[PDB]
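Undergrad: Structure provided below as structure tokens; questions to follow.
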Amino acid sequence: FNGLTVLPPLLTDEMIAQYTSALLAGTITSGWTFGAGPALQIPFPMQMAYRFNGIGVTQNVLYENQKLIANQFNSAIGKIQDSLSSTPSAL
Amino acid sequence: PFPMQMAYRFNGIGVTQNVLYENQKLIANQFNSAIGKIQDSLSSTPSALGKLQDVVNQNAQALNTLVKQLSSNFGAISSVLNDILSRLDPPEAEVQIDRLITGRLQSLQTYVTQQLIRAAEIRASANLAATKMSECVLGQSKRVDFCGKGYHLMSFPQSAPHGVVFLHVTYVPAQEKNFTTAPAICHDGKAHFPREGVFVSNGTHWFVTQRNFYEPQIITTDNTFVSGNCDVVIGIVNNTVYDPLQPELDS
Amino acid sequence: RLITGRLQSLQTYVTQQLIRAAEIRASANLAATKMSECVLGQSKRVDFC
Amino acid sequence: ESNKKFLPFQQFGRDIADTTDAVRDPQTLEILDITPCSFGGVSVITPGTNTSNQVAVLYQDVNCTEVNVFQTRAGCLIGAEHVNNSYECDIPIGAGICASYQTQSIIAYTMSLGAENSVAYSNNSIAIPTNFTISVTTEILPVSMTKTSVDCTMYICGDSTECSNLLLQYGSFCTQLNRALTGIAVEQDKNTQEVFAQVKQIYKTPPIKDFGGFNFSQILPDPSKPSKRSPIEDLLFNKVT
Amino acid sequence: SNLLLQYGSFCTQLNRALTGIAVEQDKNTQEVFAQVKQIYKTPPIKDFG
Ligand SMILES: *[C@@H]1O[C@H](CO)[C@@H](O[C@@H]2O[C@H](CO)[C@@H](O)[C@H](O)[C@H]2NC(C)=O)[C@H](O)[C@H]1NC(C)=O
Ligand SMILES: *[C@@H]1O[C@H](CO)[C@@H](O[C@@H]2O[C@H](CO)[C@@H](O)[C@H](O)[C@H]2NC(C)=O)[C@H](O)[C@H]1NC(C)=O
Ligand SMILES: *[C@@H]1O[C@H](CO)[C@@H](O[C@@H]2O[C@H](CO)[C@@H](O)[C@H](O)[C@H]2NC(C)=O)[C@H](O)[C@H]1NC(C)=O
Ligand SMILES: *[C@@H]1O[C@H](CO)[C@@H](O[C@@H]2O[C@H](CO)[C@@H](O)[C@H](O)[C@H]2NC(C)=O)[C@H](O)[C@H]1NC(C)=O
Ligand SMILES: *[C@@H]1O[C@H](CO)[C@@H](O[C@@H]2O[C@H](CO)[C@@H](O)[C@H](O)[C@H]2NC(C)=O)[C@H](O)[C@H]1NC(C)=O
Ligand SMILES: *[C@@H]1O[C@H](CO)[C@@H](O)[C@H](O)[C@H]1NC(C)=O
Ligand SMILES: *[C@@H]1O[C@H](CO)[C@@H](O)[C@H](O)[C@H]1NC(C)=O
Ligand SMILES: *[C@@H]1O[C@H](CO)[C@@H](O)[C@H](O)[C@H]1NC(C)=O
């Protein structure tokens, strides 16, 4: 109040969340294609197998262990959720 | 040869070189048209060189403000040093000269500090430019959106006043068509997976094509490999897998 | 005297804020790079993501 | 009038920043809160003067009652008409509000983040490109500054010996100022060398430009002109001043 | 204010620097988050395998 004022950010938190949601939807529904040009749809297990192929693991490894991989992914996301809810010094 | 080099680039981004060799005239025309349109884009829009113009403007403004700071009294009787020297005796004008010295020294220190901060910013930009030169001009980078938006093929450096201009040549898919895909197909109780592509169906038949270009091929034992049986893969479908050795044995 | 003191304090604050803003700009450039190279594509750079 | 609960002995309150926030009337036990008179910055929103001379004024951090009249989270906006539509941000006002000149008068609206899209996702459908395009884009990166040197002997003192003698009493401020400036000047040349001098030898293109149909005439140096720069380079050096 | 006017253009420099920092903040946020061209939406049926 001594000539010290704060200007609001141009993009509101809702707009930042909208960008983040758009990025999530693009990644889930089209993989890395949308960042290079037009978005091309692809089933999520298939692009997951593409990622496995990109790290040096054959596609059959993912297809024959699909349920285990999905369970591990869900458990890891839940554990991150819990860790964020528990530890206040992470941020 | 340059067409062979560009075919190597196509292999790098994931497209077979025959796509280039069978579209050499079209690719050359597209490259020439894009290079021609770069001139129009640069000439029509003067806000692209705004980075270099803003650097020049900031330095000029800093120097001009430094010069204009010499006309300020800083609490002294007058800004002119000769005026204060002649008007008053040294033993009394010493305090005014000290006030002017303090003000001018503070202004010089402020200018120097701003110059160091701006120079650090410019050094960060120059390090980025050197990395871009090494990774996009002297190579072909797989880092996304580092050497242009798309799939990087090559880039060309161009000198600019106190700067550098990169013309990032990239591969952009254009016309997409939806298909029906299956993770695997099993022929004789053995699941087959695509060796380097994806299984697609135009409605009646099943082909295997490369992922970044619709170039369908008959599913054989040379573009698929066998792993497991029909009962593990979720979404497996039925199809015949061609065996090129069988007609040779029959004939 | 008050003007000199307050001007010096304001200049110090502005200079340190410029340094802090430079650091935050570096962090934001890193974050933009991480978005481009790990949300929009799969990265082979080790420990980058 | 304030409801701050002063103790019977306390006379004037204060905030967390040690500022007089309340006072007690010397002739009445009433408690009066002190609030600064409303102030703020004044921002003027305008298109180019070549387009129109009409402007909009943004009063920052103040409600419109303390000053066609639109109240934004960034302050009170006067002269701009709020519009239910949404376009790309032309003139950034703040808090998701932008302004532009459209059919004509200045308008205020919430910025549009982009074009809505929904990739037709199913569990057995894939989209594959049947064609392609070759896209060439432009990236500009500053590489260096102008090397500037400043001498205290002539800047601080205009060829005056007494001033130089008095300045000599301040130690080595100016020596380290010159040292910093020289460091910057050398740093700039290091920047340029790091960027461009990345090649061991000077390679030359063949006299016959037969590259399979690819044409690099716009980027290869132009021999006809006295300056051996490409046409694109000539445009770049002409535009930048 | 009259005595402060005798110190030159310190206010202009300080306000310009602060405004540059303020604009740089929005530039940072736009660089990080506005990388996407269109607003993609996930399908209502969440069948991701
Ligand atoms: C590979 O590791 C996974 C753990 O991530 C194993 O899956 C677990 O198997 C045990 C049986 O001993 C079950 O109790 C758990 O519920 C399973 N976890 C999940 C997430 O499915 C899996 O068996 C291991 N496979 C091999 C071949 O070692
Ligand atoms: C899917 O592609 C196959 C190509 O193998 C098409 O089969 C051919 O279709 C043409 C009609 O344009 C016929 O003249 C050929 O004799 C067919 N050949 C074979 C081996 O079947 C098929 O028609 C396509 N299906 C759809 C729905 O487009
Ligand atoms: C692919 O072909 C196999 C064999 O023709 C199919 O297996 C049949 O599955 C049904 C459903 O359980 C059984 O009643 C038949 O006895 C199976 N046939 C044999 C020879 O064992 C299989 O179903 C086909 N794939 C799909 C997706 O239907
Ligand atoms: C892929 O796109 C290119 C455009 O870049 C197509 O080439 C055009 O074809 C039309 C034919 O209707 C011509 O009139 C244009 O002059 C061509 N453009 C260029 C730059 O040569 C090409 O036909 C497309 N590929 C397919 C298989 O349709
Ligand atoms: C490479 O492109 C340039 C265009 O930039 C071509 O120069 C053109 O040549 C035609 C025919 O000679 C003229 O009509 C144009 O006026 C020229 N344009 C310019 C800007 O000079 C050049 O011929 C091309 N190279 C080759 C080998 O064809
Ligand atoms: C795809 O979904 C349909 C219904 O939503 C289901 O019948 C089919 O089995 C699914 N296939 C795969 C591979 O998930
Ligand atoms: C002071 O005098 C005024 C008028 O003479 C009166 O209204 C007020 O109540 C007095 N206050 C005290 C504390 O005596
Ligand atoms: C309107 O003005 C009042 C003060 O009169 C202020 O307290 C309030 O915050 C203003 N409204 C908004 C939305 O800022």
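Residue numbering for chain E follows Swiss-Prot, covering 750-798 in order.
The backbone N, Cα and C atoms fix where each Cβ goes, and this holds for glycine too.
For reference, Swiss-Prot lists these features for the protein:
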VARIANT   E:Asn764 to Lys  In strain: Omicron/BA.1, Omicron/BA.2, Omicron/BA.2.12.1, Omicron/BA.2.75, Omicron/BA.4, Omicron/BA.5, Omicron/BQ.1.1, Omicron/XBB.1.5, Omicron/EG.5.1
VARIANT   E:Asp796 to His  In strain: B.1.1.318
VARIANT   E:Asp796 to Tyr  In strain: 19B/501Y, Omicron/BA.1, Omicron/BA.2, Omicron/BA.2.12.1, Omicron/BA.2.75, Omicron/BA.4, Omicron/BA.5, Omicron/BQ.1.1, Omicron/XBB.1.5, Omicron/EG.5.1
Undergrad: Excluding near sequence neighbours, so keeping only residues 6 or more apart in the same chain, what lies with its CB under 8 A of E:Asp796 (variant position)?
TA: none
Undergrad: Look up E:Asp796 (variant position) in the DSSP assignment and report helix, strand or coil.
TA: coil
Undergrad: Which residues in the same chain, at least 6 apart in sequence, have a Cβ under 8 Å from the Cβ of E:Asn764 (variant position)?
TA: none
